[PDB]
Structure formats: C-alpha cells, structure tokens
Amino acid sequence: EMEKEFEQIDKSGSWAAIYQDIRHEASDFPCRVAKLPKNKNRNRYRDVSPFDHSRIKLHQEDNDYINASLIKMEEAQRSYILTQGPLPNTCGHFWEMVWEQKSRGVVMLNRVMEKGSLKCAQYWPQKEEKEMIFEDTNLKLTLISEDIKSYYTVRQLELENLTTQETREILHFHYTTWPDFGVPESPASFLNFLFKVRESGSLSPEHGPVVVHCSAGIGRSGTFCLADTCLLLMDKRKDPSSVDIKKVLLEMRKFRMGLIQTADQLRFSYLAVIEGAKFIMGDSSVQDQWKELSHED
Ligand SMILES: O=C(O)COc1c(C(=O)O)sc(-c2cccc(N(C(=O)c3ccccc3)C3CCCCC3)c2)c1Br
C-alpha cells in the first residue's frame, strides 16, 4: 500500500536504492531505427531513443522516424505519446505526428532555455499575427489565445492541414517552473496543473493520445504520466490500495526507456498520487485547496 510504503522508504532513507532497483529491472528493447545514420540529426540526445516496437511512425514514405513513443496503458485504458523537445528540423514532424495521431492536447514540462542551453526548439507561435508554416509537412499553426498563470500557461492553437484545409484546435499546457532533473514546487502545484489538463477534455479516449514532452521526454514527462495513470487506475476501481506505483512505472518503461530520471522524482510521484487520491475518493474540496496553494495568480 503506497502510503505505508512511502513512510517505510522515508524512514529508512532508501529512495536511491528503490529507484535503482527500478532501473535494474526495467525493460530493454532494441532502438534500431532510431540508431540508423539517417536519423542521427532527428535525435536530441544520443542515449535517449524510442524502442522500435512502440515508436510513433510518421505517415510518410520518405522517413517515418520521430523520437516519440506510444505509452499504451492497457489496464488504465489511457495512452500517452512521450517525445523529446522538437529540434529545429523536426518541428514539422512533431506537428505531423500530432495531426496523424489525432491528439487534442500537448503537455510541455520544460522551458525552451534551461541552464543556459536550448532544451527545445520554439515550435509554436508566440504571437497571433505571426503564424508558422511547416513546409515539409504542409501544416499551418496559429496562436489563437493564451492564458498565462504564475507558473504555467495554457495556449489555444489552431492546427491546419494545408493539404485538406481541415483545421483542429490544439490545447498547449506549458509548465514553466519544473526544474530539469528536479520536482514541482509542491504536490498541490503539480496536481493543480494536472487537473487543468484533465478538465480540458484533452485526455478523453475520444481523442488521440495526449502528447507529453520535456527535453528528453523521459524524466519530467515520465513523472507526469506515472502520476496521471496511477490516479486513473485508482479512480476506475475506487480503490487506492489496489495501485502498485512501482509496478505501474515498470509497465510504462516497457514502452519508453528511462521514465522518471531521479529518485526524488519517484518520491514526488508517490506524494502527488497520495494527495490526488483525496479527490478521487470524494473530497472535492481539495481541488480548490491545490489551486490556492499553487499561487496561480
Ligand atoms: O526531464 C528531466 O528531469 C531531465 O531530462 C533530461 C535532460 C534535460 O532536461 O537536460 S538531459 C537527459 C539525458 C540525456 C542523455 C542521457 C541521459 N541519461 C543519464 O543517465 C544522464 C543523466 C545526467 C547527465 C547525463 C546522462 C540516461 C541515458 C540512458 C537512458 C535514460 C537516461 C539523460 C534527461 Br533524462
């Protein structure tokens, strides 16, 4: 049971060991396509690749490769696409993927510049009047509006397939204060953001999988997805005790390597799930408490 386990790990100060055990047991599958010479410039990090078996394929004859994985959580009945921060040459691919996969939401957990380096290309328009066209994939992207809070911003985007003139609304959820290799300020501020994404309808099975990324698409992204899936599993069963967090993380790691980068991110995942469980089990008041504690305004 998660809460008892949490206290036992804390008391014995063994988060590092628990986390390393997960690294040790984690799945290992080939990433041969990602490692092809022709794809070298499509990868942000040499050592972070999608497994072949779960990679997202772009629907183009030329090169179907993008550094992105479909995390398909069978029991939870929710899917996520985890991906790296797009590069200057893969922003067209990124939006092609969003289009083809019918995603309604994009969750961004990093800033474009972190610790002096460019962790992500500027892949969305920052001004209404300066829309972006991706010539390679024939897509147009327009900023429609944005709602800026103290630590996150929600943007409304219009994605147009120039080939069909079909348009879709994409919601962009941008968490701006989550440190690389770090954790959110609090469970409250994390859960407040997660519930914004949930309340948008972006996670509905009627849409394609939400796209989740940070810089490498594994650390912060893995933390976000683990917490969401655990809360969803608990919700479907109305039984917080039935959820084995480490087992869920290991399942997710079948679909993308390295999910959750540090022991404290793992510890933080417990914190968020334990706190979120309050809402799941019928304490609706905690949601406004998180909002307040998060200092949105
Ligand atoms: O989102 C976060 O919290 C941190 O995200 C990340 C980065 C960033 O935002 O700059 S860079 C990054 C990354 C890139 C390449 C390799 C690795 N991996 C490491 O063990 C590692 C960790 C720190 C420094 C160098 C390597 C291994 C290599 C084997 C596969 C798993 C990761 C990690 C991650 Br992850």
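In order, the residues displayed for chain A correspond to 2-298 in Swiss-Prot numbering, which applies throughout.
Each Cβ is built from the backbone N, Cα and C atoms, and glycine gets one as well.
Over in Swiss-Prot, the protein carries these features:
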- 3-277: domain 'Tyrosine-protein phosphatase' (DOMAIN)
- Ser50 to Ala or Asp: No phosphorylation (MUTAGEN)
- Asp181 to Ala: Substrate-trapping mutant (MUTAGEN)
- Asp181, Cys215, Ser216, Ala217, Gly218, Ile219, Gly220, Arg221, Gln262: substrate binding site (BINDING)
- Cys215 to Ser: Catalytically inactive mutant; abolishes sulfhydration (MUTAGEN)
- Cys215: active site, phosphocysteine intermediate (ACT_SITE)
Measuring Cα to Cα, how far is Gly220 (substrate binding site) from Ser50 (mutagenesis position) in Å? 13
For the binding-site residues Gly218, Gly220, the largest set of other C-beta atoms within 10 Å encircles the C-beta of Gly218
In the structure shown, with every protein chain counted, which of the binding-site residues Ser216, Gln262 has the densest set of Cβ atoms within 10 angstroms of its Cβ? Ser216
Length of the line joining the Cα atoms of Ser216 (substrate binding site) and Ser50 (mutagenesis position), in Å: 12
According to DSSP, does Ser50 (mutagenesis position) sit in a helix, a strand, or coil? coil
Which residues, same chain and not among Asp181, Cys215, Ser216, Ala217, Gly218, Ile219, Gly220, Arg221, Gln262, have a CB within 8 angstroms of the centroid of the CB atoms at the recorded substrate site? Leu110, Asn111, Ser222, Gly223
CB contacts for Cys215 (mutagenesis position) [other CB atoms within 10 A, all chains]: 28
Nearest recorded site to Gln262 (substrate binding site) by CA-CA distance, among mutagenesis positions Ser50, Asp181, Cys215: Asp181
Nonlocal neighbours by CB distance (under 8 Å) for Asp181 (mutagenesis position), same chain, sequence gap 6 or more: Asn111, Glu115, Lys116, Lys120, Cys215, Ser216, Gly220, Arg221
Measure the Cβ-based neighbour count of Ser50 (mutagenesis position), defined as the other Cβ atoms within 10 Å of its Cβ. 22
